[PDB]
Amino acid sequence: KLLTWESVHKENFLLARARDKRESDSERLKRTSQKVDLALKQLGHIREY
Amino acid sequence: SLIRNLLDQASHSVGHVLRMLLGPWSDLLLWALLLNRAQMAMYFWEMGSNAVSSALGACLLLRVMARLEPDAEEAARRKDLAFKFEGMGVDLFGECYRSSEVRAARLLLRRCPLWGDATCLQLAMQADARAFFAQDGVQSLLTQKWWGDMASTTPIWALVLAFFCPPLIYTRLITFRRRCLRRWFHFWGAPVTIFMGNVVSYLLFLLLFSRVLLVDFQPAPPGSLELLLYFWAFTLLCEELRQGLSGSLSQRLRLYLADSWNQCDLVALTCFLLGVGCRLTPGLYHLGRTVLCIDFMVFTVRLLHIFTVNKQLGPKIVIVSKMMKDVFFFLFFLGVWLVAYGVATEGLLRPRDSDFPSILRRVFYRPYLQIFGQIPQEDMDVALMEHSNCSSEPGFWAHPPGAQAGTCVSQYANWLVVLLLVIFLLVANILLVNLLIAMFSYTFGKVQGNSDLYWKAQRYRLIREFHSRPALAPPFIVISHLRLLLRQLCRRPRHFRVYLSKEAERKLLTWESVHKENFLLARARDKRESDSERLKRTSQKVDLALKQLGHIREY
Amino acid sequence: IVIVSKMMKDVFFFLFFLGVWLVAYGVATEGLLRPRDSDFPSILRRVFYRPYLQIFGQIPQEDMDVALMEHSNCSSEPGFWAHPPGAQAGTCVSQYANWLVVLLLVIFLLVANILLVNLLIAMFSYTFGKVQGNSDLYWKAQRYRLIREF
Ligand SMILES: CC(C)CCC[C@@H](C)[C@H]1CC[C@H]2[C@@H]3CC=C4C[C@@H](O)CC[C@]4(C)[C@H]3CC[C@]12C
Ligand SMILES: CC(C)CCC[C@@H](C)[C@H]1CC[C@H]2[C@@H]3CC=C4C[C@@H](O)CC[C@]4(C)[C@H]3CC[C@]12C
Ligand SMILES: CC(C)CCC[C@@H](C)[C@H]1CC[C@H]2[C@@H]3CC=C4C[C@@H](O)CC[C@]4(C)[C@H]3CC[C@]12C
Ligand SMILES: CC(C)CCC[C@@H](C)[C@H]1CC[C@H]2[C@@H]3CC=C4C[C@@H](O)CC[C@]4(C)[C@H]3CC[C@]12C
Ligand SMILES: CC(C)CCC[C@@H](C)[C@H]1CC[C@H]2[C@@H]3CC=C4C[C@@H](O)CC[C@]4(C)[C@H]3CC[C@]12C
Ligand SMILES: CC(C)CCC[C@@H](C)[C@H]1CC[C@H]2[C@@H]3CC=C4C[C@@H](O)CC[C@]4(C)[C@H]3CC[C@]12C
């Protein structure tokens, strides 16, 4: 029972700090960076028009 | 949860609020508070009316319910919700005060029908909203009330000189807000005037008590001055008893048991009563004089607590209450080292005067005085005493010249005694005292900021107590006591509360609503212009652009 | 020099606190021991000046402690007196509760020489740290003023 309880709480803690890292400003900036470069590439695939 | 059980208990039966509630925006707000819906409560507060009073009542209810909470997590969430509520309330108060000083002032003493018809200040005090009391606007308002009808910007020396010279009331100086009688009553009923009268009466009491104690305290029956002092203390005890009963007879007694200087005042009066009893009974004259002498110290100490309302001393008077743990640590450490050195030297040198009081003196009192410059070097060092066979034990003794240093000390290891004195001087006069200085510095730096915040609320409390205090001085307060007894006796045959206009109520309601909506718009603009929110807005713009461009890839 | 002007509030607080405690202790000891020299200047001396000098190492231990004085019937009141050897300590002191007098001297030494002085040191340190930066800025303008006057 305590094994299951601590497993539940540890997975909650993993999810919590993962969400914190994702909502961190630097990680948001890098995600916007791989969005912008991907957009630039996908326009680069349609420049022939 | 903590809601259904309390509702069932109420059905089967702050307490008055529970009695009134049974299973427009105010109802939703209180429902969110009891259900602990943070966002719902905030929305109801920002959408409702009388926002300041509603927030203060919400903070009070959350504090009380968190104190009643059995579970730490719910208590913590409730108390942080109360903290944020107090923060938004004080921000609203500041933005309201920054526009209309007089309108903000008249908002306070408004009797809000919600929360049991309690004034906003009383709600903050019962909620211990020290952050709210620390606000500059409420500080200025309490200053004005303490200088009630007394031109709060007036200098202190002008006020005191007017106090000694009543005729100077009608002069170009000492401005204010039957004209003669109204001026007289307004000047003599001001809380600051009452404070000055009580201060001068208390200094007169200290002078009288000292004069009776030092000179006119013969075993002969008490004279005119001592009888006057007995009447004096009777008036003081009557005043204190009346104050305790005013500010449920047993319930109020338990409350008065707290506020520990009210406790010190009470113990002072009891010690004075024991002193008078011992003085009157023939046997206990000396004991009565001794206990009266201690009672003088207790009264003089209470003077310090009474005179704490000064704006430049009060924070430090609050500080010195926080130094007791530090001085207790120093006292314990010095006690241990003092036992060490005292017993060691009392063993190394063996005086023939082995009486118990003399031993308890030479072990504790003398080494204690070694700290403050009283070093009996000629009493404890072998070179400074003349050698003589003052004892029959086979050794060298060198009887010292001290009166209480022993008639015949030993000298076998007096070099070790000298070295031990050197070590004691190093430990006590150098290590311990300087360490205590350092830890005073650290604790002072830690606690001064919180002490100022506490002193704001304590000053508000003292202003309230002096406002409730009757006008007449302790020499003449017996007249006020008889007046009060008449008011209770004349009933048998039969706090600020400034009035506001009915239309002015709606006017101030609209004003505070406009200011609160402006404040909400301001904070919304601030959070929108915040960098993180700008970043999330750019993120949603960019991934929306990616999504919309994903719909034209088929081209 | 600009700083030392800002220490006046702190030293005034210390002076007031020491005044209160000094009044309490001085009157208490002046009542506990009853010198026959009850002249007003002598009382104002033994209550204020002597306890003040107890702070700076001048402790009239042989003047206030019963064990250090010789016992004598220097008064007709029914008690034990032990006339002290001091010049201004009273011609005939009393000794009924001189153990309490000694304990009260110990408490006074603990309060004044330890608590008050070290607290004053601490608050000087805090105020100095707070005000030195502003004092330098003020001293710039004050120096300009002095240069202009000279
Ligand atoms: C604030 C308090 C503690 C100050 C204490 C000072 C006290 C000790 C002073 C103030 C008034 C003084 C009295 C005034 C006048 C006389 C005249 C004469 O009879 C000698 C002593 C006697 C009777 C003084 C006794 C000492 C006295 C009571
Ligand atoms: C001389 C004997 C009576 C020892 C006690 C004297 C002093 C230290 C006592 C008497 C009144 C007491 C104060 C009573 C009330 C308060 C308010 C509280 O919020 C902080 C402590 C504080 C400020 C106490 C501090 C200690 C105090 C000042
Ligand atoms: C740290 C604490 C526990 C130390 C205890 C105090 C000790 C060191 C000292 C202080 C007073 C001293 C006592 C003084 C007087 C007497 C009476 C004598 O006929 C026997 C020794 C005896 C009984 C002493 C015993 C030791 C004593 C109690
Ligand atoms: C506060 C702590 C660290 C200091 C130690 C307390 C000392 C000073 C106390 C505890 C017992 C007290 C003693 C009690 C009894 C006597 C006998 C008397 O004839 C002279 C004073 C004298 C000797 C007292 C002096 C003060 C005393 C020694
Ligand atoms: C024995 C008596 C007369 C000693 C008098 C010492 C007084 C007058 C001295 C000591 C510190 C000095 C102060 C030093 C610093 C300042 C700050 C400056 O902006 C105005 C002058 C002022 C306030 C000085 C005034 C004079 C001063 C207060
Ligand atoms: C600054 C505060 C805290 C300290 C108290 C002030 C004291 C030291 C002052 C106030 C009255 C003054 C006394 C005035 C009169 C006399 C009588 C004279 O024959 C000896 C000095 C003596 C006894 C003075 C000593 C100093 C004194 C006692």
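Per Swiss-Prot, chain A residues shown: 1120-1168, in order.
The deposited model was determined using electron microscopy, 3.6 Å.
Here the Cβ of each residue, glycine as well, is placed from N, Cα and C on the backbone.
For A:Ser1145 (mutagenesis position), no same-chain residue that is 6 or more apart in sequence has a Cβ closer than 8 Å to its Cβ. According to its DSSP assignment, A:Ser1145 (mutagenesis position) is helical. While the structure shown retains the original residue, Swiss-Prot records the mutagenesis experiment A:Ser1145 to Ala with this note: Decreases the sensitivity to Ca(2+).
A mutagenesis experiment is reported in Swiss-Prot for this position, A:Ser1152 to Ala, and the note states: Decreases the sensitivity to Ca(2+). Listed in sequence order, the same-chain residues six or more apart from A:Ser1152 (mutagenesis position) with CB atoms under 8 A from its CB number zero; the list is none.
A:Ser1152 (mutagenesis position) falls within a helix when secondary structure is assigned with DSSP.
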